[PDB]
Structure formats: structure tokens, C-alpha cells
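**Q** Pasting a structure here, questions to come.
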Number of protein chains: 2
Amino acid sequence: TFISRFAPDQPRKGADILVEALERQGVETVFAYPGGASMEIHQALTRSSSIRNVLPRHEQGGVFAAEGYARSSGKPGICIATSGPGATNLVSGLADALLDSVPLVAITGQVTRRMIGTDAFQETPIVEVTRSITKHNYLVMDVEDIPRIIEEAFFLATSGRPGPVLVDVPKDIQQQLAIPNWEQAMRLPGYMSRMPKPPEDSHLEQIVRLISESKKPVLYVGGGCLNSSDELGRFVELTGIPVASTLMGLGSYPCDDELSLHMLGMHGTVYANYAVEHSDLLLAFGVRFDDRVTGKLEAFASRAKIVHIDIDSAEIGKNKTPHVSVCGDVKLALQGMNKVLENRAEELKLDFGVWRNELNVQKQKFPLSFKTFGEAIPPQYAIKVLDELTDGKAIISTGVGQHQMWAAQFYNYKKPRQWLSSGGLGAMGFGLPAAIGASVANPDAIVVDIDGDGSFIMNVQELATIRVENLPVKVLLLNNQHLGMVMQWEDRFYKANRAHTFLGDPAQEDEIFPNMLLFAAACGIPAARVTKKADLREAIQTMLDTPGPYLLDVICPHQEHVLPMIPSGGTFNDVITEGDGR
Amino acid sequence: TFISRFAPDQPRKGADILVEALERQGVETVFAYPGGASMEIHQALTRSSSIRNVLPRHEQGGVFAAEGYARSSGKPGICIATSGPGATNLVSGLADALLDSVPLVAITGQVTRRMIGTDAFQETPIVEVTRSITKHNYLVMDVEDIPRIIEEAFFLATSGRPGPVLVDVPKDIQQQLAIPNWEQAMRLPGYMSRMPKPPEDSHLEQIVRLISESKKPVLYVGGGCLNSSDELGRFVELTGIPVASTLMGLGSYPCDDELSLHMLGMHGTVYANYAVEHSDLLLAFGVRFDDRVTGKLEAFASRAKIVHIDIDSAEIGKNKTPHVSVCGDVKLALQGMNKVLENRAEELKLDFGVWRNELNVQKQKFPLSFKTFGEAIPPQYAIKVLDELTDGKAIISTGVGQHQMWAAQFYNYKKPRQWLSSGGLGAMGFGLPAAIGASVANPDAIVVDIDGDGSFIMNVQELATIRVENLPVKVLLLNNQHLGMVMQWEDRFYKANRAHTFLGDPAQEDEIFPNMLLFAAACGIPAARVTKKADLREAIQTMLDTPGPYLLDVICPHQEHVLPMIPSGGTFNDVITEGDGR
Ligand SMILES: Cc1cc2nc3c(=O)[nH]c(=O)nc-3n(C[C@H](O)[C@H](O)[C@H](O)COP(=O)(O)OP(=O)(O)OC[C@H]3O[C@@H](n4cnc5c(N)ncnc54)[C@H](O)[C@@H]3O)c2cc1C
Ligand SMILES: Cc1cc2nc3c(=O)[nH]c(=O)nc-3n(C[C@H](O)[C@H](O)[C@H](O)COP(=O)(O)OP(=O)(O)OC[C@H]3O[C@@H](n4cnc5c(N)ncnc54)[C@H](O)[C@@H]3O)c2cc1C
Ligand SMILES: CCOC(=O)c1ccccc1S(=O)(=O)NC(=O)Nc1nc(Cl)cc(OC)n1
Ligand SMILES: CCOC(=O)c1ccccc1S(=O)(=O)NC(=O)Nc1nc(Cl)cc(OC)n1
Ligand SMILES: C/C(NCc1cnc(C)nc1N)=C(/S)CCOP(=O)([O-])OP(=O)([O-])O
Ligand SMILES: C/C(NCc1cnc(C)nc1N)=C(/S)CCOP(=O)([O-])OP(=O)([O-])O
Ligand SMILES: [Mg+2]
Ligand SMILES: [Mg+2]
Ligand SMILES: [Mg+2]
Ligand SMILES: [Mg+2]
Ligand SMILES: [Mg+2]
């Protein structure tokens, strides 16, 4: 039973209705940056005792923080911005949350209704702008629609395939007094009828049937399984099928397990891509068959019966035509198949040890390899040390680039929602604010931002947010003085011709630039730089043991390449297993 | 006669056609940030000897730099970004350039044509997103359309009412070889027929007629006069009409002149708003009648014959219905009226000294006033010192907030395109990157960023750009530890209830946070902080005399308010002339 701060017959500002609507949704944390068109909302936020605001230094940092809050908890992330430039600064985050299916609710202020369309001060048609990069958006035209729209927004952002929902609120609606009707019925008749049903036993038994008939089965696990950790693990015990995970599904099945094929795809392991290439049954659970994973669609699992389970009917058969499909919650589908596999255990006699050995041979012959050059710190080894000293229990957020892939390869995530990384959009500057949101969602957790010197500096202003909010955010900065991922493609396909990929100072060419330690110093964050590989273990240990925020500038040779690499649009026979920029 | 780097019969990559298309447009500087979908363009940029790339650290910094390049030169600014997150990071700049009518050409990379619509890697419908916040945009579907689209883009961005034009280029189009046809005809038949004609002598003589019949004429000069500096000055000699300028038109008529009413509007001087309130002839040249200037439209120039000259027919009569209108270039309209006023000089006998004295009385009774508290540095006085030591010849870019208004009030700009500030959108984080673009456009000029501690930190990452590019950018940081403009509205209309407007550290409440000097130190920029008013003159002099970049942290008491202030939607009789937050 909810307790309001106002009488049931007492009129209150629309902004106070908006905030209370968040309270009834269980919202404890918001990332709001104030502005002229949203001052009423910020005033109403101070009157709330249950909602905490984490003030960022940039609205892109605010929405990225809401993402980290969401990806690392399963809750929806809530960011609030003002009209005009405040709203447009959320755009990268909205498109990011859409492509990665992150539950997110963005509230933007707006000019008064009579000023809309008149090119008013700090006015942009944010609804018209964001319609193609959100799951849905609203323009509140009456104060009485606030309780219904906010309920629909949270329902749409979290149910089905999650995504971002933007709610544009004009200033006059925030000031207008009203008595909210919390018993309103949502106007989502078509969307709720389109919601998938629990999976039938008919479809589930045909899948278990195909599992017994198969001799080379591979699990293709993606971001749709982040809530099916236990159900997937139980499913693997009953089948023994190896698990190949995507960049988004990392942690769903423990990466340190003997049945784990780790990540597959363009920068996936050689054995994971081998398993899918030579499989006869591909169990695609919670994936969307991205070109980063498949490459050439005709050659991806070219001799496999493809079972695809997805809660979005639009994804089933979009890129890869499956044999058997199940449109519904993969969590329920695993529960139904676990009871079938458990009762009919002795009837099926499932044993794929021959197929597993065929893959375990590939593990030994083509594992994840990195080269150590003298005393220079290899970034892969730096991440592996972070895995050890944290026991694989840390929440890892990353930027985008070489360091993002190495954080995916050389860290063994044991649970889902430990791995926070922009996959679909691939937005740099994501790691640091996402670490902020993850730490507020998980205060007693180890949050480490494995960032790159290009990505880190983009939203470096959020270091101020980390200190002011006193968040124990660790920044493992893998500094290579380059836009490494773009530099790697320059070495491979453009004869190492540098096209504006060096981030340092050409005058002082051998000096590390900028001095990221002084960025942390400016915001009162203790920092340190480690260059020699011997000091690396003690440096990372100091970062973890030192309470509060900490930045560790880990210098790395820039000639490193992410391996292995399947070129874009290529097949498994085009995999690059060796080579760098030397 | 243009000289190509390729034979007229030699095939070349579409990216090389794109870059050469820029060369034929006279483009010398671009602000490009590389990414996977635009690597071909960046490779083609290195082959160009005439086009320089200024690599920012954030694409929002890139587009804002293109704005400063444009507003401070009259040329179009050119920014280039990759697909997905690179493109979405341009959004705030595009909407900014649209509302302020800044000539700007944005080029975004895109996934290959066959991948569009498939939710591909780093794909966003940037054309669908930006259609409502650009003058026009394109999606290049064939390599042969590049020479025509780039020509149309620059023509649309610069002709008529300027604005931003985005050109989305897929990756396969950049790689495809072709022989460009530079003699292509632009497909803009309706837009060119809609282009305004030179003004008729019929309309111009009726204006001069109304000038002689008027006894209280006021000039309402805005951003449309930035290229009519001489024509407007000559027009004032022949009429003697006082000049009230907008936030965008600052510098069109010298602010230090005896006929200058300085800025009018919400935060405009008392005498400028008085002149418009009690005028009988309002010569609105190059304005759009913003609510920041008019407030309540019915009371704005309620007893004045309104002559409106604008190159956009959509603006004539949108908010304020005029008596006489001229749809065309105000530069030509002034030339035509100057010949009429010069020949018929003795016939007209123009003398408004009675009206000028009525205003000069208001200048003495209600001037721009600031209060000095002990030794605390008043920001107004700090800007006035910058005016002295630079002789009013510096290029000033600002953020958005209290410091933006004080930079508009207490600096006497002598020429147009010295004042670079986000007016319509009002985007924070604009000053520092715009200063970058202005310095590259005007290397031998004094470029000073009068930024606020909130705005400055948003795009603080561009300090690295300033050092790497060795730009003599001065940063006059007016640090008040608050979001001052939002704080001012809290004091006036919300009983000084702080709603997330303090930017410092609440733990160390009296410590200046963050330490902006260390931000400059991180990027190898010499910096200094001045707190006592006595040291202010020497500190600013050191900033100017020290070659290269320099950051000056000017600490100011946060209780200052921007005065005078006409509340939003109010009239002249509601002007607030005194008060602060103490
Ligand atoms: C530089 C870079 C390199 C990359 N290279 C790789 C790579 O090598 N390998 C790789 O895997 N990724 C890579 N990516 C990321 C890639 O772009 C995609 O993010 C990823 O390939 C696709 O993730 P996904 O298949 O799990 O689908 P997601 O984006 O995670 O979407 C989840 C899917 O499952 C469905 N779903 C969601 N919830 C449920 C539910 N409860 N029940 C049932 N279904 C549900 C959804 O409808 C959706 O289709 C890279 C990214 C970057 C930036
Ligand atoms: C915090 C804040 C406070 C502000 N308060 C004020 C204030 O007090 N006073 C103020 O003035 N502004 C203020 N503004 C800015 C305000 O929002 C607008 O930018 C400004 O009021 C309008 O500028 P403008 O009238 O010159 O039109 P512009 O935006 O500069 O547009 C130029 C107009 O002239 C036309 N035009 C362009 N070129 C030509 C040409 N060659 N020939 C003929 N016509 C042409 C265009 O069609 C257009 O209509 C403030 C901004 C902020 C961020
Ligand atoms: C930025 C807010 O925009 C608006 O809401 C707005 C826009 C156009 C006309 C009237 C209003 S209003 O009268 O409904 N409200 C304001 O104008 N608020 C406002 N807040 C701040 Cl902090 C500053 C400002 O102008 C400088 N104006
Ligand atoms: C980010 C570029 O996006 C694309 O162009 C793209 C998208 C989807 C499918 C194929 C391509 S592609 O084969 O036409 N080109 C690439 O995929 N380029 C690319 N560049 C970098 Cl530097 C990295 C990368 O994947 C990590 N991919
Ligand atoms: C520029 C770019 N990609 C294009 C790009 C541009 N801008 C954004 C916001 N996102 C992306 N993905 C990359 S992956 C460079 C990464 O550089 P980094 O942050 O220092 O990481 P690393 O050097 O390990 O590759
Ligand atoms: C938050 C805000 N306005 C809302 C806002 C939010 N975000 C952006 C990008 N732009 C704007 N205009 C202002 S004007 C605060 C200005 O703070 P400042 O940069 O330190 O300048 P000052 O303190 O002098 O007002
Ligand atoms: Mg289908
Ligand atoms: Mg790097
Ligand atoms: Mg009209
Ligand atoms: Mg930034
Ligand atoms: Mg400030």
C-alpha cells in the first residue's frame, strides 16, 4: 500500500504528480540535470524522500548512467533532462538503449503547449527526433494523462523486448494543479494482445526431440538470457551442450566453466566459431543474429537445424531462417524444456562427449593468445589480473574499441549483469557513466570501468559526479594513445596509414597525453600510472584496496591487435589468427 | 580553375570524390572524428593537401567547433562523423545551428546500402532523426550523386536563411570507384524559385517615407545583419536612429557608440526596452521576434509602425504582424534605402534629437549596474577588464547562463562575428569548442572563451584538442560553483530552494570543485586562478600576454543575479531592476 505525501482530495502540481508516479513505480534513483523547462520537476524531486537524484555533468552522462543502472540490475533506468539542448544530449543514450534492448525511461521538459511549433526558446521536437530511436515516446498534452502515460512508459520499457521510452512534459503541465487518478487503465490494447504467450508443450517437445536426434549441438546464447541464469544452467546439466555466448549474453552461462565456448563472432574465439560452423543443431536463445556474429549469413551454421527462441516476433526469421521457432520468454521455454529433459532423462540418454572433445581439441589448438613484449604491459594480461584479484565477481563496464573486446575475452564473468558494454550502437564514452549507474544500483559491489583513452575522455566530466556522489568506481584505463580499433583496421586494410587515430601530442610524441592522472586529480580522485608489467599486479591491487574512486592509467603498446578476427562479411575460413601492427 | 589530384578520365573512390567536392567548395578546414563507417573519408582526407582536419575529442565538440568556425567567419562549417554514435553526437550541434541560422554542412558515414534498415552494427536512421533539426538532409544512394548533393548541400546551407545540411554517406558508396561529373545541375527548382528577389524601390521608398513621418524610431537589429555591418552604419548616419540589438546581432552596430542602445529583451538594458516600448516606428532588420525579446507580444511595441525585413518569408508576420514588410536580403535593402536617404537628404530633414534625448535620459537613470562586494571579483567587472585589455577586438565565445548574459552586456563588440553564443537552442558546452573553431578560422585573432563552470566542464575534453592543434585559445572561466542561471530562477520564483544546482563537493563545501586548473594541466595548458579583485587586472593581462592556450579560473560570488530581467511573458512594466540572492 503506497503512502502519498498529499491528501487524496488535495490538488498538486503536475510535476508533483510526475514524481509520485515514479514513486509508485518503485523508482529509487534518477539521473536528472536541471534546466528552465524542467525546474518544476527538480523542485518536486526535492520534496520526495524516496527518490535520490544523481546529478551528472552532461546529459549524455546522465542517460548512460541510467543505462548502467539498468543493465546492472534489471530495473529500468530513469534519466531526466530539460528541453532543447538537454533533450538532444540524451540522443546517443536513447539509440544505445534501443539497440541493446535496455529498459529505460527518459523524461524531458518542454516549452509550454502554446509555444510548441513556434521555434520558441530552447525548443526542439524531441518526440519527432527520437521516434525512430526509442521503443515509444509520448507528448503529455494534459496534466490528467501523467499517471497513465508514466505507467504505460514503464510498462513498455520493461515488458516484452525492453527498450527506451521518452516522455516529453511541457512546462505548463508541470505547474498546473490537479488531483491525479492513479486507478487509470492503460491504453495499450494492441501491444498487450501482441504480447507473446507462454510457450506450448507442442513446440518445446519438438525441440527436445531435435536435441536427441542431433550429434553436434551448440547453444547460441545472447542478451535475452540475462534473467535466465539459473534456467540456462539447469538446461546445460540436462543436455551437456556447449554454450557460445554473444557480447551481450556474457555471464549468462559462467565463462570459466568447462562447457563454456566463451564469446563467438567477429572477435569471438576460434573454437566458438568452429562449433557453430560445424554444428547440426543451433539453439539460438535470446539472440538477434547480428552481422558481428554471423558475417556471411549463407555460411553461418550452414549445416545446422536452427532453433530460435525470441520474445520479439520481428526477430524470428529476419536474417536467418530457422527450422523451429518459439516466440516467447526464453526463461519460460527453458523451464518447460527442463521438466521434459528431467522426466525423460533415461529415455533420451543424452551424451555429446564426442562433439565436446571435437571442440575441446580446438580449445587447446586455438586458444585466446596474447604476446608479452619485454616489460611492456599487455592489456589482455592486465584484464586477466583484474579477474584474479576480483575473483571474477566485479561489475565491468567498458568503452568501445580494442579494450572493449579484450575485456570481453580475458574476463570470466560468472553471473549476468556483470558485463555492461555498448554492443549494438557501440557508443564511446559509455563505460565511465555506466559505472556510475552500476555503483548506485549495487553499492556493495566492485565496479570497474575498463575504459580506453579515447572513450574515457569523451565523458571525462563525470569524474566530478563520482567524487560528489562518493562512489567506489574503479577506472582501469588501458591507455594506448590511439583510437585502437580504428587503428587496427588501418593496419589491416589501409597499409597502416594513420588517418587521425593518434590521440597524443605530436610535439611531445613520446609523452603520454593527456595526463589522465590530473583529470582524476582535478576531481579529487586518487590516481596512479603503471608502465612496467612487474608493477601491474600491485598497482591493480592498490586500486581495489583503496576505498572510494580510483583511476589507474595502464600504459599499453599500441601495436596490439584484437585476435582472432573474422573480417566483416566473411566466413569461418577467413579467420585471422595471428598478426599485429609491427 | 580547379586542379584535381586525379585525371579527368581516372576512376577514384567515392570518398575521394567527396573530399574533392569539398575542395571545389573552397573548404580549408574540417572537424572530423574517425569511425568504422567513415574510414574511407578519413583516408581520402589525408590525400588532400588543401583540407586540414581538426580532430576533436567528442563529435559534439566537432560540430560546435564547426559552428564557431562558421559564426566567426561567414564561411560554412564542416564537421564529419561516423555512423551510429558518431552521428547522434552531432544532434545538439545540428539543432543549435538550425535555430541560430548558422551555415553548416555535416557529413556522416553510414552502413552499406544493403544493411540499411536491418538494425546493423552502428546503424541509426540519422536522416530520419535529424530531418526536423536541419535545413535539409540527404541520403546518398549512388556514387554519381556525390558531386551534385555536396553542391546542393553547400548551396542550401549558405544561401537564403543559412542552416545545417546533413549528408549521410554509406560505406559502399565511399569505396565504389567512379568518374565524377562536376558539371552537374542542382535539383533545387522550387527552392530557387522561392529565393527572395532584390527589394523593389516601391517598398523601400515607403519605408523612408515612414521614417520622416515618425518621431520615435528605433532600430531592431538581429542576426540577419551580421554581413551588413557597413550598410547598417551608413544607414544610421543618414537617419540618426538609435540601434537596439539582439543577442545574435551584437556587433552589427558598434556597442560603444553613442547611438547604441545595446542589447534589448528579457536581459536587455532598461533603455533599449524603453525605446521599443515607447516607439512609433520599429525597424526590425534581421530579427525573428523571439519571446526572449518581446515577452508578451500584445505589449511589445504596442504603439509602433512595424517595418520587418527578413530573407525568410515564413518569419514575416509569424509572431508580430507588421505594417510594411520586405522579403529579401537586408543588406540590399539598406543599400537601396541609403541612396534614397542620401539624395533626398535636404528634402527630408531628419532629426530625432528629441527622441534620442528621451533615451539618453534613460541611459543615465537606468544603466547597466553591478555591485562590488569587498574584494570578491564581480564577473561583470571581470568582463569589462577583458574589454579594456583587448580593446574590444577579441572574438568572444560563451557557454549558456549568467556568464553568457554578462558577456553580452559588459563587452562592447565593435564588429559582427566577434560574438559567438548559442542563442536559440542555448546549448551549454558551446563556448570552448566554438573558440576552437574561431581560432582556426582567425589565427591572428584574440579568441577568448567566457565560459561557466557548468558549461565549461561539459566539453572539457576539447582542451586536448586545443593543445594538440596549438591554438591560442584563452579561457576566461567565470566560476561560481553553481548553475547560475537556474540558481537565479530558484531565488526569484522558488524561494531560493536549491534543486541540484550546486556543482561543487558538499563534503568540502567551501573548496572550489572541481580544480579546473588541473584540467588544463592534464592537457598541458598553463592555467591560474584569481580570487581577489585587485589581482584581476594582472591575471587577465597574463592570460593575454602568455602565448598559446591559457585558462584563468575567475572565482565569483554565486549570489549575483543577471539584471535587468523582464520575466517570461511579461511586459516592460514588469522589469526587475534590483535584487540578488542575499
Ligand atoms: C567493436 C565491437 C565489436 C563487436 N563484435 C562482436 C562479436 O565479435 N561477437 C558478438 O557477439 N558481439 C559483438 N558486438 C556486439 C554486436 O554488435 C551485438 O551487440 C551482438 O552481436 C548481438 O547481441 P545479441 O545477439 O545477444 O542480441 P541483443 O542485442 O542482446 O538482443 C536480445 C535479443 O533477444 C531477445 N530477447 C530479449 N529478451 C528476451 C527474453 N526475455 N526472452 C526471449 N528473448 C528475448 C530480443 O528480442 C533480442 O532479439 C560488437 C560490438 C562492438 C562495439
Ligand atoms: C539564457 C539566454 C537568455 C537570452 N535572452 C535574450 C535577450 O534578453 N535578448 C535577446 O535579444 N536574445 C536573448 N536570447 C537569445 C534568443 O533566444 C534569440 O537568440 C534571439 O532573441 C533572437 O535572435 P534574432 O532575433 O537576431 O534572430 P536570429 O536567430 O539571429 O535569426 C536571424 C533572422 O534574420 C533573418 N535573416 C538572416 N539573414 C538575413 C539576411 N541576410 N537578410 C535578411 N534577413 C536575414 C532570418 O530569417 C532570421 O529570421 C537568450 C538566449 C539565452 C541562452
Ligand atoms: C527554457 C524554458 O523555456 C520555456 O519554458 C519558455 C519558452 C518560450 C517562451 C516561454 C517559456 S516559459 O515562460 O513557460 N518558461 C521560461 O522561459 N523559463 C526560463 N528559465 C530559465 Cl532558467 C531561463 C529562461 O530564460 C533565460 N527562461
Ligand atoms: C562500423 C561500420 O559499420 C559497417 O559499415 C557495417 C555494418 C554492418 C555490416 C557490415 C558493415 S561493413 O562490412 O560495410 N564495414 C565494417 O563493418 N567496418 C568496421 N570497422 C571497424 Cl573500425 C570495426 C568494425 O567492427 C568491429 N567494423
Ligand atoms: C573511434 C572509434 N569508433 C567510432 C566511434 C566514434 N565515436 C563514438 C561515440 N563511438 C564510436 N564507436 C573507436 S572504436 C576508437 C576507440 O578508441 P579507444 O576508446 O581509445 O579504445 P581502443 O584504443 O582500445 O580501441
Ligand atoms: C543548466 C542550465 N540550463 C539548462 C541546460 C542544460 N543543458 C544544456 C546542454 N544546456 C542548457 N541550457 C544553465 S543555463 C546553467 C548554467 O550554468 P553555468 O554553465 O555554470 O553558467 P552560469 O553559472 O553563469 O549560469
Ligand atoms: Mg517473422
Ligand atoms: Mg585507445
Ligand atoms: Mg508570412
Ligand atoms: Mg564531454
Ligand atoms: Mg556556473
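Following Swiss-Prot, chain B residues are numbered 86-667, in order.
How was it done? The header gives X-ray crystallography, 3.1 Å.
Using the three backbone atoms N, Cα and C, a Cβ is placed for every residue, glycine included.
Annotations for this protein, taken from Swiss-Prot, read as follows:
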MUTAGEN   B:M124 to I  No effect on catalytic activity. Increased resistance to imidazolinone herbicides
MUTAGEN   B:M124 to E  Reduced catalytic activity. Resistant to imidazolinone herbicides and reduced sensitivity to sulfonylurea herbicides
BINDING   B:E144, B:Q207, B:487-488, B:511-513, B:538-540, B:565-570  thiamine diphosphate binding site
BINDING   B:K220, B:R246  (R)-imazaquin binding site
BINDING   B:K256, B:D376, B:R377, B:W574, B:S653  chlorimuron-ethyl binding site
BINDING   B:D538, B:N565, B:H567  Mg(2+) binding site
MUTAGEN   B:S653 to F  No effect on catalytic activity. Resistant to imidazolinone herbicides and also slightly sulfonylurea-resistant
MUTAGEN   B:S653 to N  In csr1-2/GH90; no effect on catalytic activity. Resistant to imidazolinone but not to sulfonylurea herbicides
MUTAGEN   B:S653 to A  No effect on catalytic activity or sensitivity to herbicides
**Q** Of these recorded positions, B:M124, B:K220, B:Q487, B:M513, B:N565, which are close to chain A by the rule of a Cβ under 8 Å away?
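**A** From B:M124, B:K220, B:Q487, B:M513, B:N565, the ones near chain A are B:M124, B:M513.
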**Q** How far is it from B:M513 (thiamine diphosphate binding site) to B:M124 (mutagenesis position), counting Cα to Cα, in Å?
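**A** Here the two Cα atoms are 30 Å apart.
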**Q** So if I measure Cβ to Cβ from B:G569 (thiamine diphosphate binding site) and keep only same-chain residues at least 6 apart in sequence, which ones fall under 8 Å?
**A** B:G486, B:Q487, B:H488, B:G537, B:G539, B:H643, B:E645
**Q** Determine, for the Mg(2+) site, the additional residues of the same chain whose CB lies within 8 Å of the mean position of the CB atoms of B:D538, B:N565, B:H567; present them in sequence order.
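**A** The surrounding set, listed in chain order, is B:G537, B:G539, B:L563, B:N564, B:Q566, B:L568, B:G569, B:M572, B:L588, B:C641, B:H643.
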**Q** Need this for a regression test: recorded positions B:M124, B:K220, B:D376, B:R377, B:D538, filtered to those with Cα within 10 Å of B:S653 (mutagenesis position). What's left?
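**A** Near B:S653 (mutagenesis position), where near means Cα within 10 Å, the recorded positions are B:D376, B:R377.
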**Q** What recorded positions in B:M124, B:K220, B:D538, B:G569, B:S653 place CB under 6 Å from ligand 5?
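**A** Going through B:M124, B:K220, B:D538, B:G569, B:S653 in sequence order, none turns out to be close to ligand 5.
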**Q** Which of the recorded positions B:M124, B:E144, B:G511 has its Cα nearest to the Cα of B:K256 (chlorimuron-ethyl binding site)?
**A** B:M124
**Q** According to DSSP, does B:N565 (thiamine diphosphate binding site) sit in a helix, a strand, or coil?
**A** coil
**Q** Sort out the sequence-distant neighbours of B:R246 ((R)-imazaquin binding site) for me: same chain, 6+ apart, CB within less than 8 Å of its CB, listed by position.
**A** B:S186, B:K220, B:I396, B:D397
**Q** Measuring CA to CA, name the entry from the binding-site residues B:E144, B:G511, B:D538, B:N565, B:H567 that ends up nearest B:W574 (chlorimuron-ethyl binding site).
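**A** Going through B:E144, B:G511, B:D538, B:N565, B:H567 one by one, the Cα closest to that of B:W574 (chlorimuron-ethyl binding site) is B:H567.
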**Q** Considering only the binding-site residues B:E144, B:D376, B:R377, B:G511, B:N565, B:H567, which fall within 10 Å of B:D538 (Mg(2+) binding site) when distances are taken between Cα atoms?
**A** B:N565, B:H567
**Q** Just checking, which of B:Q487, B:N565, B:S653 (recorded positions) has the fewest C-beta atoms within 10 Å of its C-beta?
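**A** Across B:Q487, B:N565, B:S653, these recorded positions, the one with fewest Cβ atoms within 10 Å is B:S653.
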